[PDB]
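*Asks:* One structure is given below, represented as structure tokens, and several questions about it will come after.
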Amino acid sequence: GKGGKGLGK
Amino acid sequence: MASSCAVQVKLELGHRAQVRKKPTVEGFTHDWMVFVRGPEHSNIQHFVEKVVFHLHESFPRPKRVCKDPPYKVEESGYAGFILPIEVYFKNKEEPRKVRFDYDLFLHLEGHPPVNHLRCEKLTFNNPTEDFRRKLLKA
């Protein structure tokens, strides 16, 4: 769940 | 009866993202837009009741409902995420809706901007006459 936000494909 | 029916409809899911020239006061580095539409300007409102975009919990009012076209969300943010999209149908029979887990990915700064198109085909075996009629107007 947590820390699902990210950059890149 | 002797007769049987399979109706197929085309949906286009997609998103665009660009790095901002200046980030927002909240620290949002990207502007993005996500959408659901018919191919080649086809009017899916004939059979679509609403589209619900389930944004990440960090956004205010994260359940964004589009009862009419355009079915889209325009936002600013700092990172990509999986964005569940529910497409509700104008019917009183199953399936009432379909869900897609949409990959709302953002590129890094100094990379080309995102412009993604995802193609989905829905199949309805033996829909009701009323629902069949709505589907084939699109």
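Structure method, as recorded: X-ray crystallography, 2.0 Å.
Every residue gets a Cβ built from N, Cα and C, even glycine.
Look at Swiss-Prot and you will find B:1-138 tagged as domain 'YEATS', backed by sequence analysis. The note that Swiss-Prot attaches to the published mutagenesis B:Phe28 to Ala is: Decreased binding to crotonylated histone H3. Decreased binding to acetylated histone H3. Where Swiss-Prot documents B:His56 to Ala as a mutagenesis experiment, the accompanying text is: Decreased binding to crotonylated histone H3. Decreased binding to acetylated histone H3. As a published mutagenesis entry, B:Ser58 to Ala appears in Swiss-Prot alongside the note: Decreased binding to crotonylated histone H3. Decreased binding to acetylated histone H3. Recorded in Swiss-Prot as a mutagenesis result, B:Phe59 to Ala carries the remark: Strongly decreased binding to crotonylated histone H3. Decreased binding to acetylated histone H3. The annotation that Swiss-Prot gives for the mutagenesis experiment B:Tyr78 to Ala reads: Strongly decreased binding to crotonylated histone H3. Decreased binding to acetylated histone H3. One entry in Swiss-Prot concerns the mutagenesis experiment B:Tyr78 to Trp. Its note says: Does not affect ability to discriminate between acetylated and crotonylated histone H3. For the mutagenesis result B:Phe81 to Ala, the note given in Swiss-Prot is Decreased binding to acetylated histone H3. Annotation of the mutagenesis experiment B:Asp103 to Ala in Swiss-Prot: Decreased binding to acetylated histone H3.
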*Asks:* For B:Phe59 (mutagenesis position), which residues in the same chain are close in space, meaning a Cβ under 8 Å from its Cβ, but six or more apart along the sequence?
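*Replies:* Result: B:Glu75, B:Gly77.
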*Asks:* Do you see any of the mutagenesis positions B:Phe28, B:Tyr78, B:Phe81, B:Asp103 whose C-alpha is within 10 Å of B:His56 (mutagenesis position), and which ones?
*Replies:* B:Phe81
*Asks:* To which of the mutagenesis positions B:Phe28, B:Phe81 does the lowest count of other Cβ atoms within 10 Å belong?
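*Replies:* With the mutagenesis positions B:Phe28, B:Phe81, fewest surrounding Cβ atoms within 10 Å: B:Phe28.
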*Asks:* In terms of DSSP three-state secondary structure, what is the assignment for B:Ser58 (mutagenesis position)?
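*Replies:* It is coil.
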*Asks:* Select the closest residue to B:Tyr78 (mutagenesis position) from the following mutagenesis positions, measuring between CA atoms: B:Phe28, B:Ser58, B:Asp103.
*Replies:* B:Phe28
*Asks:* Taking the Cα atoms as reference points, how far is B:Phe81 (mutagenesis position) from B:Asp103 (mutagenesis position) in Å?
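*Replies:* Here the two Cα atoms are 6 Å apart.
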